[PDB]
Amino acid sequence: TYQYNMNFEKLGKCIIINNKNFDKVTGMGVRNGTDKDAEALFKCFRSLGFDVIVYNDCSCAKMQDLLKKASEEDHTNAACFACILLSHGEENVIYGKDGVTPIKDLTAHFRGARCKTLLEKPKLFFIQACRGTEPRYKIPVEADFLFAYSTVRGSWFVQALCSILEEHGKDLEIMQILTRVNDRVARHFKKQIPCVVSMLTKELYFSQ
Amino acid sequence: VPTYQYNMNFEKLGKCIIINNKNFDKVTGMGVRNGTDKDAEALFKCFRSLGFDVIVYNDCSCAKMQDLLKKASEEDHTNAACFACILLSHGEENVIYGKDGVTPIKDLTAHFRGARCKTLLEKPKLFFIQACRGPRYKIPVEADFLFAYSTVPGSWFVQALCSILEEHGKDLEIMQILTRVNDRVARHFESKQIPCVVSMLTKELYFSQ
Ligand SMILES: *SCCNC(=O)COc1ccc(Cl)cc1Cl
Ligand SMILES: *SCCNC(=O)COc1ccc(Cl)cc1Cl
């Protein structure tokens, strides 16, 4: 058909990495409001039907273990998988507590072969990366991956994602939502905008 | 605003620029891209049929591709709904091959920005790239842009794009079209790559009226 088959026991797992406080050795500031963000996101995504678990002030190897363990889990009764990252981010890279980890390394574990159970099922990656002290990136290319990447109450992106999903999460296809989100943050405005990278093969709805 | 789809009530759909690079200077060390004419032709027929004003350029230098698009960006687009541009060439990272060399795909698209192309503000700017290989990039982040970058070596992507676009071009939304595209090039392989769609679009895009 033209939609991802959503007929499974559970929707799927949803990991939230919520890096707020950073090790002195990175000169990275307190991301105030990431707590308002992560709460909003937990409530919103749990409402969709995800098995949300939040992890805070994660080290780089924590972030990598979290995700490798997740990939290693049996996902036969899951309709899909979803990771959300809140942090400082530069290019191809997220900040953990104790330094920087490359984004693509977190998703690698979920590839075609490496996660046979999650094959032909959407892997959803929501990234909200901050700048700021106080050059290139490679998006990995695999079927059934989606990224919603952003740069900046909590963040305008996070706020919008929840508001729309809370409201149309059950009746709109993933792309329509993210578009409405893209639109919403644009309205606020130098000028920045989230982007959606889609390697999806079908339409994604969070119901039926 | 309040509708969730781009206003398409204009005199015309807009321009569609195809750049069809088949032959390259021996110095570049790139081969003849056999089957790219079949792509150029299918695409032009396809996008013509949608209602775009198609122009087809062939075997371009880097300076041509650069000048070409700058002059396109300097036109008056007030009576158009959108703008499409299709690049068929050799391409590595953030770079597309002209016939004599290699320009950054970014500088080509730079010209169509709100800042420097005021007549295409809040109108979708569509880049379909079919870059053959023969390593990191940097995607420009501006509202109402959309990229459809395929890497897979008529081209499987190009053929699929046209076939879906001819049959559903006036009833589906681009994200639907291109999702369906991803799916077939992906199906050509339970014997792997796949095209990726980068969207900065702010509304739904229907090519109809
Ligand atoms: S969508 C264009 C914006 N992209 C970035 O700034 C960096 O994005 C990414 C980097 C690595 C990975 Cl695995 C995915 C993405 Cl979207
Ligand atoms: S969609 C991620 C994979 N795309 C690529 O291989 C290269 O992507 C790009 C490079 C430059 C520009 Cl302007 C746009 C894109 Cl999508």
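So for chain A, numbering is Swiss-Prot's, and the shown residues are 57-190, 209-226, 237-273, 285-303, in order.
Even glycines carry a Cβ here, placed using N, Cα and C.
Taking a C-beta cut-off of under 8 angstroms and a sequence separation of 6 or more, A:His144 (active site) has the following same-chain neighbours: A:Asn75, A:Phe78, A:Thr82, A:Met84, A:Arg87, A:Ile150, A:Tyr151, A:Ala185, A:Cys186, A:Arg187, A:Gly188. Among the features that Swiss-Prot reports, active site is placed at A:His144 (among others).
Under DSSP, A:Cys186 (mutagenesis position) is assigned to a strand (E or B) in the three-state scheme. A sphere of 10 angstroms centred on the C-beta of A:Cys186 (mutagenesis position) encloses 19 other C-beta atoms. For A:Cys186 (among others), the entry in Swiss-Prot reads active site.
Among the mutagenesis results in Swiss-Prot, A:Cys186 to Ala has the note: Abolished thiol protease activity. The residue drawn here is the original one.
Around A:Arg187 (mutagenesis position), a 10 Å sphere centred on its CB holds 10 further CB atoms from the protein chains shown. Looking at Swiss-Prot, you'll find the mutagenesis A:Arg187 to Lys noted as follows: Does not significantly affect thiol protease catalytic efficiency.
Record note (Swiss-Prot), mutagenesis A:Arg187 to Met, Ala or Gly: Reduced thiol protease catalytic efficiency. The unchanged residue is displayed.
Among the mutagenesis experiments that Swiss-Prot reports, A:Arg187 to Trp or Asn is described with the note: Strongly reduced thiol protease catalytic efficiency.
The DSSP secondary structure for A:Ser239 (mutagenesis position) is coil. Long-range Cβ proximity for A:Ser239 (mutagenesis position), meaning a same-chain Cβ under 8 A and a gap of 6 or more residues, is found for A:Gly89, A:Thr90, A:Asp93, A:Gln184, A:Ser224, A:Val226. Here the residue is the original one, while Swiss-Prot reports the published mutagenesis A:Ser239 to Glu with the comment Mimics phosphorylation; leading to inactivate thiol protease activity.
Quoted from Swiss-Prot, the note on the mutagenesis of A:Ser239 to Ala is: Abolished phosphorylation by PAK2; when associated with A-30 and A-173.
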Ignoring the 11 unmodelled residues, how many Å lie between the Cα of A:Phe273 and the Cα of A:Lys285?
8
Between A:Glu190 and A:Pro209 there is a gap of 18 missing residues, so what is the CA distance across it in angstrom, to the nearest whole number?
19
Rounded to a whole angstrom, give the Cα distance between A:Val226 and A:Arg237, which sit at either end of 10 unmodelled residues.
13
